[PDB]
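Participant: Please read through the structure below; I'll follow up with questions.
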Amino acid sequence: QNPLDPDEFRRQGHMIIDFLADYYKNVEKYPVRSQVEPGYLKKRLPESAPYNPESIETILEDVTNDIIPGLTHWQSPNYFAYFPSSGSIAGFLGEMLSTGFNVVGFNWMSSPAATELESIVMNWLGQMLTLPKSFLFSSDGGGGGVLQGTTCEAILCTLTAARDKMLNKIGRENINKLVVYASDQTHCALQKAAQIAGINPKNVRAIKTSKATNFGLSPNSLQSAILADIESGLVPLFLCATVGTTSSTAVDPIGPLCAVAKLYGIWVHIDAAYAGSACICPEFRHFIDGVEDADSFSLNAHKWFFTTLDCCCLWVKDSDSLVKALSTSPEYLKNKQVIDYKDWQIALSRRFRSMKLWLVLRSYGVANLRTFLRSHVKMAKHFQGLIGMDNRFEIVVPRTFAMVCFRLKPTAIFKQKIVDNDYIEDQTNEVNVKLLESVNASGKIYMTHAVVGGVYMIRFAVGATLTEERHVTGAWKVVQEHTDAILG
Amino acid sequence: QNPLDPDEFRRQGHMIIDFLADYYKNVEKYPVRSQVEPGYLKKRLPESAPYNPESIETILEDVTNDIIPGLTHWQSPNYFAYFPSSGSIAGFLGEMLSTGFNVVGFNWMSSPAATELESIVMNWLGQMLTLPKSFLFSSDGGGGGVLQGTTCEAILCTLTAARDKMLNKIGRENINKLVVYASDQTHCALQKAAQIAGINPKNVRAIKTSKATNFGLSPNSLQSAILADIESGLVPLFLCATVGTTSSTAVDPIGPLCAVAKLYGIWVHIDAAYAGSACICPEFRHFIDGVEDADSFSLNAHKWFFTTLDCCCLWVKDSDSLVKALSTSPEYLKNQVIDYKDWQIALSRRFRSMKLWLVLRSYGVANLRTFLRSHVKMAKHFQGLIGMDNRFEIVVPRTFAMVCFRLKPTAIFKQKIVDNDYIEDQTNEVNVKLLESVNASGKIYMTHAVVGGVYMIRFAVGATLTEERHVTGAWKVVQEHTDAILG
Ligand SMILES: Cc1ncc(COP(=O)(O)O)c(CN[C@@H](Cc2ccc(O)cc2)C(=O)O)c1O
Ligand SMILES: N[C@@H](Cc1ccc(O)cc1)C(=O)O
C-alpha cells in the first residue's frame, strides 16, 4: 500500500540485513577485482522502468546475479588497492539511523541534534587527534570543525575561503594572478578544486620532489617557487601540504612548510585524508606536528577510521573565513549564536553525518580504535619482513603507515654487473607491470601501483576491516607464485 | 572481536531495523518542529570520546532520550515545511545495500555495477520524464545523466562547464565579465555556485519578477537584462530557469527563455529540484515544455521521488563539456567507458544508483504516478478547505502540491479603504503571528515565504506518511489558531 509501512519496513529491512550478513560471510569467495566486460549490465537489465511493481525477493536475486559480479570488493579481506574503504558495524548502523530519520540539517532549526552532535563529535575526534585548541570548538564562544563528503570538497572550501580573503583585499581583477602550491605527489583533489575555484591552470605549481626527501615537499623548493612567482608579479595564495600521499604515503614536513608560508601570507591546508586517523595513537602523532602553524586540516574517516562512506572531517582555525566565503542567507530559510552548517560547506542540504562518527567512537572506544590501526600497521610490517626474506624484491620508500611500496629489483631480471641506466629501469618497470597485472587477474588479491621518480612500484595498502594476518601471508604467497612463474 | 563480524552485524542490524520501525510507528506523536533550546545536547553528552567500548543498547537508549528530542521530524505525516524529505522502504533498502557494499566508484574498474547501473537508471528516469533523447545516453555511445548529492552541486557543475567553455574561447582574463542570469525567486544554491566558480558578485543578475507573471521570470525582462549587459561590454554566460520555485512554486517559462538565451549563446540550466519528479505524469509534462532548447536539467529525487537523502539527478546535452571542465588524468588510477569522477565534484562517489533502482523497481511507473497524484490531490483538498473560509485567500496558483495562502487584509480591517503599504504590513504581521503560533503548537509545521512584499504561508504536502486525515487536521489547527488570534 504505502511505501513507508512500518511492518513492511521491518520485514524487508530484516531481509536486507540477512543479505548483507551473508555477503560479509562470503565476500572472501569472490574475485577481488571485478572480472566483467564493459557494458555487461546494460545488456543484462531492461532498458525502461517497470510499469508494475517487482518483488523485493526478485530484486535481491538480481543483486546477487547481476550486481555483485560487477563489484570490486573494497571490503574483501584480500583488498589491498588504493586506500581502504574503512567500514564497520557501528558505521553501518549510524548510516542507517541517519537514513531512517532522513532529516535535512541545513540550519540548526531543521534538526538541532544534527548540528549539535556534529559539533560535539568533531570536538571529540579532534581531541583524540590532539589538535591545537585553535582548531576545536571553544565552549567559551574562533576555531571549529565540520563534516563533508570528500577531501576535494574540504580543499575546495578552504581554497575558496583563502581566495575570497585575498581578493577582498586586493580586488577580484587579480584572480588570474593567484597561485596555488602543492607537490608533484599531491592528490588531484587539489588541481580539481583549483579549477573549480577559478584559479588559472597556469598557476597551480606541482613542485618537484625527489628520493632525497622520500618525495615529501622540500621547504627550499617551495620557497624558490614562491619567490619566482613574486618576482613575476603573481599573488601567492594557498599551499596544500600532504601527510600520507596516495602514491607512496610520503609525508610533507608541515612545520618548516608553514614557516615558509607565513613569510608570504599563504594559507596552509593539511591533507591527511588517509594517514590522519593514525595520529590518534601517540607514536604516530608526530607526523602532524606543526599543524598548529597551519590554517586548516582534514582527514577522511572513511579511508582509515571505520565510518563507512562518506565522512571527511575538516577543522579550521578561523571559521569566519569559511562562513564569509560560502554564506548566503535567503528569506525562505530564516522563518542566536547557533551554527548554520550550510555556510561551512558546498551543499545547502546536509546529511546527518555526525551519527556515523558518533556510533563508531561509542561502539569501539579509543583503545579499540587504536588497536585496530595498530593491527593494520603490524600487518604491514609483517608484509615488509616477508619481502625482506626475498632478495628479488626491494622496498622503494620507507613504510610510514600501513602501506608498503615494493618492486622486483633490476638484478631480478638482469644478471649482469652493468651500472643501472634508463633502459634497465624501463625493463624493470615492465616486469613489475606484468607481475602486478598477473596477480590482479588471478582474482586472489588486489593491489594498485604508483610511479615515484620514474620507478614503477607496487603498493600493498592493508586496512580492509575484514583483513587478518592469514590474508597477508596468503597475499605474499600469491605474489611469490606469480613471480616464480614469470621468472622461470 | 572483529568490527565487521557477520553474526554481530546481523544482530545489531536487526535491532536497528526494529528501532526504526518503531520510530515510523510512533513519529506522529512528537512535536513536528523541535522544541529544544540551542545548546541542549552538549549538556547531556560527555565532552570527550569514551576510552572503553559502549553497548549498542546504551547508544540506542541515548538516541531515544537525547537525539530524537532534537529532531525536526521531516518524515512526520504532519510535516509540511520547505519541501518534503521524500523517502520509502525501497529507498532505505537501496541505501542499505550501498552502505553495506561500501564501494567507491570513481572508476568504472572500481565497481562497474555502480557506473553502469547509474547510467541505466538515469536513462529510465529521463524516459519517464520524456526528456529529449539529446539528454539521454545514446545506446551507440551525445548527452547523458549523472547522480549527485545536491542541486547546488549540479548547478556548480553546469556553471563550471559553461564558464570554462566560454573562457576557452575568449580567454580567462574575461572571468570578471561573465554574467549569470536568474530570477529574484531563484534558489540561493545558484548564487553560491556563482561565488564558488569565481563569477564576480556584481555580475549575477537577480531579475525582478511580479504578480503579473506569478513571479515567473519574464522573457522580456531577461532580454532587457542581457542587452544591457552586452552594451556594458559584459559577457552573458548562464541562465538558471526554475520549475517550482522554493517560495511559491512559480514556474519560469522554459520555452521563450531558451529562445532569448539561444540568441546570445547562453547556457540554460533547468532547476526543477522539487517539481521535476511530477513530470513523470503526462498531465504535468507541460511544465517543462521546451527543455529540448535548454542545455542541462536537474531534479532532486530526495524531494519528491521517495529515494531518501540524498539524490540529485542531472542530465546534460553535451557531457564532453562536463568532463572537459572537471577532468583530471592522474597516474594512480589506470592500472571506452564512463568514469563519473569527471562528471561531478569529488573523486569518491556513493553507489547512489541503488536507491533509485530500488525505488523504480519496487514501485513502478504507475504506482509512482499514483503517489505524486495523491500528494497533488491532498493539496487540492487543502485549497478547497481554504476556499470555504473567506478570511483567507490563495496568494498564487497551485502548480503542484503546495498551497500558498494568507489571511486577507479584510480579515483584520473592517474598514472599506483601498489597500496600501501600511495595511499590507499589518496583514503581514498577523500572518507571521499565525504561522508562529501554529508551528509552536508542535501539531504541524509549515514555513513562510514573501512574494512581491506579501507574506504568505506554504502548505507543502508530500511527506510519504501523510494521509487525507492529516491534511484535514492541519486545516483544523490553522483555523483554531486563527480564531484564537481573531475571534
Ligand atoms: C528550486 C530549488 N533548487 C534547489 C533547492 C535545494 O538545493 P540543494 O540540493 O543544494 O539543497 C531547492 C529547495 N530548497 C529548500 C527545501 C528542501 C526540502 C527538502 C529537501 O530534502 C531539501 C531541500 C532547502 O534546501 O532549504 C529548490 O526549491
Ligand atoms: N581517494 C582514494 C580512493 C579511496 C576513497 C575512499 C576510500 O574509503 C578508500 C579509497 C584514492 O584516490 O586512492
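In order, the residues displayed for chain B correspond to 17-157, 160-353, 360-511 in Swiss-Prot numbering, which applies throughout.
Quick reminder: no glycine exception, Cβ is built from N, Cα and C everywhere.
According to Swiss-Prot:
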type    : residues                               : note
BINDING : B:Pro100, B:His205, B:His320, B:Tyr350 : L-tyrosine binding site
MUTAGEN : B:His205 to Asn                        : Acquires the capacity to produce 4-hydroxyphenylacetaldehyde from L-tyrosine
MUTAGEN : B:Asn318 to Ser                        : No effect on catalytic activity
MUTAGEN : B:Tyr350 to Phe                        : Acquires the capacity to produce 4-hydroxyphenylacetaldehyde from L-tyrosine
MUTAGEN : B:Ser372 to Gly                        : Acquires the capacity to produce 5-hydroxytryptamine from 5-hydroxytryptophan
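Would you situate these features in the structure and describe their surroundings?
Facilitator: The Cβ of B:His320 (L-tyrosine binding site) lies under 8 Å from the Cβ of B:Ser101, B:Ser102, B:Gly103, B:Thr326, B:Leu327, B:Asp328, B:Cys329, B:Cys330, each of these being in the same chain and 6 or more residues away along the sequence.
In the three-state DSSP classification, B:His205 (mutagenesis position) falls within coil.
According to its DSSP assignment, B:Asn318 (mutagenesis position) is in a strand.
In three-state terms derived from DSSP, B:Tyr350 (mutagenesis position) belongs to neither a helical nor a strand segment and is classed as coil.
According to its DSSP assignment, B:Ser372 (mutagenesis position) is coil. Taking a C-beta cut-off of under 8 Å and a sequence gap of six or more, B:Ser372 (mutagenesis position) has these contacts in its own chain: B:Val120, B:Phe122.
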Participant: In whole Å, how far does the CA atom of B:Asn318 (mutagenesis position) lie from that of B:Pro100 (L-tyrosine binding site)?
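Facilitator: About 11 Å separate the Cα atoms of these two residues.
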Participant: Among the recorded positions (B:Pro100, B:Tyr350, B:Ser372), which are close to chain A, meaning C-beta separation under 8 angstroms?
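Facilitator: Of B:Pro100, B:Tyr350, B:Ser372, the entries that lie near chain A are B:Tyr350, B:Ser372.
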Participant: Roughly how many Å separate the Cα of B:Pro100 (L-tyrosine binding site) from that of B:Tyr350 (mutagenesis position), to the nearest whole number?
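Facilitator: About 41 Å separate the Cα atoms of these two residues.
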Participant: Largest pairwise Cα distance, Å, within the listed L-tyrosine binders B:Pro100, B:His205, B:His320, B:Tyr350?
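Facilitator: Binding-site diameter by Cα atoms for L-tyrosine: 41 Å.
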Participant: Just to be sure I understand the break: B:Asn353 and B:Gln360 bracket 6 unmodelled residues, and I want the straight-line distance between their C-alpha atoms in Å.
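Facilitator: It comes to 15 Å between the two flanking Cα atoms.
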Participant: List those of the recorded positions B:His205, B:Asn318, B:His320 whose Cβ lies under 6 Å from any atom of ligand 2, in sequence order, or write none if there are none.
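Facilitator: Correct list: empty, so none.
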Participant: Given 2 residues with no model between B:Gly157 and B:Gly160, what whole-number C-alpha distance in angstrom do these ends have?
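Facilitator: Result for this gap is 7 Å, Cα to Cα.
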Participant: Long-range neighbours only, meaning 6 or more apart in sequence with Cβ under 8 Å: which ones does B:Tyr350 (mutagenesis position) have?
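Facilitator: Non-local contacts for B:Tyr350 (mutagenesis position): none found.
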Participant: Excluding near sequence neighbours, so keeping only residues 6 or more apart in the same chain, what lies with its CB under 8 A of B:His205 (mutagenesis position)?
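Facilitator: Once residues fewer than 6 apart are set aside, B:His205 (mutagenesis position) is near B:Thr169, B:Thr260, B:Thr263, B:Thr264, B:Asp289, B:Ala291.
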